[PDB]
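*Asks:* After the structure tokens below, expect a handful of questions from me.
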Amino acid sequence: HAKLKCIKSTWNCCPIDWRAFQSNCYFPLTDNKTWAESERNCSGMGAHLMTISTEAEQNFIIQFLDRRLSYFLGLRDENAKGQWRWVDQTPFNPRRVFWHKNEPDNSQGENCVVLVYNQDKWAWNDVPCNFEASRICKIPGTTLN
Ligand SMILES: [Ca+2]
């Protein structure tokens, strides 16, 4: 037994309780974890920390986020070289970033990114990967029929 929510021909499906947008399924989670613990939790559901490729994708997810919290995305720079990599292995596209003003601003250590609300706006902030925050898991949708 499994249970899907399918929307359109072809039908795009997600697990019943996940949020659906353009062939992908998302779930924001609010219990605090480090970046690596967060990714561990996502992968346990077949998922990964969310990759954000378009503004449309970000605009979709932010409507389900608590403005008091930071949410880990999948983007990580392990040695502070500016070698940002998506943990889901989507190739990093530096012409499609969404930093807050004056970010990224950590010049040392292992840095990760959170979606955070600041200055009346959702955008990216770089944060030490050992910081504890919420997260957004993302899993590719399935297709029928
Ligand atoms: Ca920062």
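All residue numbers given for chain A refer to Swiss-Prot; the residues shown span 61-68, 79-215 in order.
Per the header: X-ray crystallography, 2.3 Å.
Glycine residues also receive a Cβ, built from the backbone N, Cα and C atoms like all the rest.
Straight from Swiss-Prot, here's the annotation block:
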type	residues	note
BINDING	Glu173, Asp175, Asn195, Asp196	Ca(2+) binding site
DOMAIN	91-208	domain 'C-type lectin'
MUTAGEN	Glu173 to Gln	No effect on already low affinity binding to trehalose-6,6'-dimycolate
MUTAGEN	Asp175 to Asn	No effect on already low affinity binding to trehalose-6,6'-dimycolate
*Asks:* So what sits near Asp175 (mutagenesis position) in its own chain, CB-to-CB under 8 Å and at least six residues off in sequence?
*Replies:* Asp196
*Asks:* Across the 10 residues that the deposited model omits, what is the distance in Å between the Cα of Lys68 and that of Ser79?
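*Replies:* On either side of the break, the Cα atoms lie 8 Å apart.
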*Asks:* Of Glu173, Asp196, the recorded positions given in the record, which has the fewest other CB atoms within 10 A of its CB?
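*Replies:* Minimum Cβ neighbour count within 10 Å, taken over the recorded positions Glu173, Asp196, occurs at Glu173.
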*Asks:* Rounded to a whole angstrom, what is the C-alpha distance between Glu173 (mutagenesis position) and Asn195 (Ca(2+) binding site)?
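*Replies:* Given the Cα positions, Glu173 (mutagenesis position) is 6 Å from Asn195 (Ca(2+) binding site).
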*Asks:* With a radius of 8 angstroms around the mean position of the C-beta atoms of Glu173, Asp175, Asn195, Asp196, what other residues of the same chain does the Ca(2+) site pick up?
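*Replies:* Going along the sequence, the neighbours appear as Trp169, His170, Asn172, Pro174, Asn176, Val183, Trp194, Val197.
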*Asks:* Quick one: give me the count of other CB atoms within 10 A of the CB of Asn195 (Ca(2+) binding site).
*Replies:* 20
